[PDB]
Protein chains: 2
Amino acid sequence: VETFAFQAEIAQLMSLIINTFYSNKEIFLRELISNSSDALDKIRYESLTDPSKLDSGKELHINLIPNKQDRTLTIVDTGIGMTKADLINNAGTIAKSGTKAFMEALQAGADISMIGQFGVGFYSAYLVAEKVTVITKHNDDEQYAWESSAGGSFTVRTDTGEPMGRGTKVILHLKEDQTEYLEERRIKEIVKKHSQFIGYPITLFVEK
Amino acid sequence: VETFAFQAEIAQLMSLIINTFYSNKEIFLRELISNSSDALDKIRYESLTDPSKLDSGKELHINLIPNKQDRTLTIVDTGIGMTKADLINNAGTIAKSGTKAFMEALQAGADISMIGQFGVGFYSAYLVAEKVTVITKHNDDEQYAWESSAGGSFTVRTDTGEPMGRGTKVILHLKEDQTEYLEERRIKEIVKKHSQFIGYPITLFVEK
């Protein structure tokens, strides 16, 4: 297990997401679905010039998986995935420059919901999650797990035994008071409100 | 000069953009600025692991250049640029799959302003332009010009004599009744309305 310090500006951003009073937390799902759609666009685009990039899976989709027993919401896509080097770049983000630009925007009247315009929308996961685990597989690397409970660090390790083929899984270990995001009715409502017209199918899995 | 047929679904999309009654044409600028911001994020991200990718220019920005004598509006960025192969892929888009998904969305109640969610927002240029010329330079290829006045085809040729260093210029040859988009007051209004909080600076050039 390798432990890395977050880029300072990201540590500050995460702090702001966790500590600022902001009731509209449901936008985390829009942001993670947007990231999945971007990852899916990338593999689709790459496949136009090299069809063998889909040998690791032809279906391009997003699955939403609530688990009330584990208190987790997982967002899975079959997009391009991330290499170990991507994960070491603050979970595949333009962390430093994006946060700096985002903070200047917040001072000029922007609000937290604009986070995705700055390339750091993944970190909106911390509106609802105490810990986030990212499992990912890119065609050019092995499967890895990235994890952070904030506090200024993240870990990276190889992930074996449950291979995915290609893509990214974002596992949200929800805060105790954010269990509404495990309810089917609530997830459907948020998808229709913010992610109604996406370039890929979204399947909401059922439990028990 | 090489001439290419558009992917059929793109030819249909362009037809729909040119012929459908839709008064909110100003969203073309939001879409082109969004594309520039995405291109700028890509070069910024690539530079995190290879700083020499900025040897072709360190400044990451967007310029908006109106020219009333030529009746053109140009959107310039210093993003990652496009290779010749990208241009041949319908001006660097997921043309086929994106248009198909976008058309299904329009039947389900989506409208033209959602075009950017489907990876084909560049084609919103045809809301206001009779012809579009794209000049582009990627670090791994030479400078090229892509052009189309719709009608089912586009051209690609090398572009010499006015080298850019790195990035993309989108030159909109405006329709005669769309000259409001050359007015400083109008461009400022549209940028503030739709692109107020972007991850990169936008400079609106002055004329005469």
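Swiss-Prot numbering applies to chain A: residues 17-224, in that order.
Per the header of the entry, the method used was X-ray crystallography, 1.2 Å.
Even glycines carry a Cβ here, placed using N, Cα and C.
What Swiss-Prot says about this one:
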- A:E47 to A: Strong ATP-binding. Strong interaction with HSF1, HIF1A, ERBB2, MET, KEAP1 and RHOBTB2. No effect on interaction with TSC1 (MUTAGEN)
- A:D93 to A: Impaired ATP-binding. Strong interaction with HIF1A, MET, KEAP1 and RHOBTB2. Loss of interaction with HSF1 and ERBB2. Los of interaction with TSC1 (MUTAGEN)
- A:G97 to D: Abolishes ATPase activity (MUTAGEN)
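By a simple count of nearby Cβ atoms, those within 10 Å, the most crowded of the mutagenesis positions A:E47, A:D93 is A:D93.
In the three-state DSSP assignment, the secondary structure recorded for A:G97 (mutagenesis position) is coil.
On a Cα basis, A:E47 (mutagenesis position) lies 16 Å away from A:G97 (mutagenesis position).
For the pair A:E47 (mutagenesis position) and A:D93 (mutagenesis position), the C-alpha distance works out to 13 angstrom.
Around the Cβ of A:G97 (mutagenesis position), a 10 Å sphere holds 27 further Cβ atoms from the protein chains shown. A helical conformation is recorded for A:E47 (mutagenesis position) in the three-state DSSP classification.
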